[PDB]
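Before any comments, here is the structure.
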Amino acid sequence: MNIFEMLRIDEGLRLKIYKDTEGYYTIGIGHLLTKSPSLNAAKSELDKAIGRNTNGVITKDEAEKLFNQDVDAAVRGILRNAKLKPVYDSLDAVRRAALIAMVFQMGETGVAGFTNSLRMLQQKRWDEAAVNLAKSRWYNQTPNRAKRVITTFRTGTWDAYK
Ligand SMILES: [Cl-]
Ligand SMILES: [Cl-]
């Protein structure tokens, strides 16, 4: 199991523009296009991301390309984030993947604000961080997915994804 498979499980794969859990225009494997309510705005963003007139649809390969880019960006985001970097560096390989998944889902900025959880994670206080992570809008809105990420931090194994 790895970060790619993990997120592929959590996000799914859709080849046609769609609205995410927040009602935002997305496509592929969790690739947010725009927060604008305009389907045209999204179609435009889409065409610009892919480099062609897509008409709201893309191929599996294009979806995968966006996904790789997105994963790469999340890692780079973490590495360049002063609050995130140190946490990441302190963790083992399974847990690093869980932090990447959180950043992928909610952005570098969103994660950087879980100050208390981040500190618990750095201190290797697993159960406590797990409890703290659950007191969030994130968990309340997408509980099944959040539980999977949280169990990953708690246990340091991929059991939740198996
Ligand atoms: Cl892009
Ligand atoms: Cl969910």
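Structure method, as recorded: X-ray crystallography, 1.9 Å.
Any Cβ shown, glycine's included, is placed from N, Cα and C.
One mutagenesis experiment named in Swiss-Prot is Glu11 to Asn, and its note says Loss of 84% of enzymatic activity. The note that Swiss-Prot attaches to the published mutagenesis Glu11 to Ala, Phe, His, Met or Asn is: Complete loss of enzymatic activity. According to Swiss-Prot, the active site, proton donor/acceptor annotation covers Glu11, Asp20, on the basis of experimental evidence. One mutagenesis experiment catalogued in Swiss-Prot, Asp20 to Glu or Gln, is accompanied by this note: Loss of 99% of enzymatic activity. Under its mutagenesis entries, Swiss-Prot includes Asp20 to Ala, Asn, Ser or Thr with the note: Complete loss of enzymatic activity. Record note (Swiss-Prot) on the mutagenesis of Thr26 to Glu: Complete loss of activity at neutral pH; covalently bound substrate. For the mutagenesis of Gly30 to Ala, Swiss-Prot gives this note: Almost complete loss of enzymatic activity. The structure shown keeps the original residue. One mutagenesis experiment named in Swiss-Prot is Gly30 to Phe, and its note says Almost complete loss of enzymatic activity. The enzyme is destabilized by 1.5 kcal/mol. Residues or ranges marked as substrate binding site by Swiss-Prot: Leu32, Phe104, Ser117, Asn132. For the mutagenesis result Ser117 to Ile, the note given in Swiss-Prot is 500-fold decrease in enzymatic activity. Recorded in Swiss-Prot as a mutagenesis result, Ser117 to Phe carries the remark: 10-fold decrease in enzymatic activity. Recorded in Swiss-Prot as a mutagenesis result, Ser117 to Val carries the remark: 50-fold decrease in enzymatic activity. Annotation of the mutagenesis experiment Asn132 to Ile in Swiss-Prot: 5-fold decrease in enzymatic activity. Among the mutagenesis results in Swiss-Prot, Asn132 to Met or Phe has the note: 2-fold decrease in enzymatic activity. The residue drawn here is the original one.
Features as recorded by Swiss-Prot, highlighted on the structure.
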| residue | record | DSSP (3 states) |
| --- | --- | --- |
| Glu11 | mutagenesis position | helix |
| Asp20 | mutagenesis position | coil |
| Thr26 | mutagenesis position | strand |
| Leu32 | substrate binding site | strand |
| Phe104 | substrate binding site | helix |
| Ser117 | mutagenesis position | helix |
| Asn132 | mutagenesis position | helix |
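In the set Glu11, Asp20, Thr26, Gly30, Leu32, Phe104, none of the recorded positions has a C-alpha within 10 Å of the C-alpha of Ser117 (mutagenesis position).
Around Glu11 (mutagenesis position), the same-chain residues at least 6 positions away in sequence with a Cβ under 8 Å from its Cβ are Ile29, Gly30. Candidate recorded positions: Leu32, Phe104, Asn132. Nearest to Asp20 (mutagenesis position) by Cα distance: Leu32. Taken over all pairs of the listed substrate-binding residues (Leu32, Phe104, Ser117, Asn132), the Cα spread reaches a maximum of 27 Å, rounded to the nearest whole number.
Within the set of recorded positions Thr26, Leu32, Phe104, the entry lying nearest in space to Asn132 (mutagenesis position) is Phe104 (CA atoms). Of the mutagenesis positions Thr26, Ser117, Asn132, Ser117 has the largest number of other Cβ atoms within 10 Å of its own Cβ.
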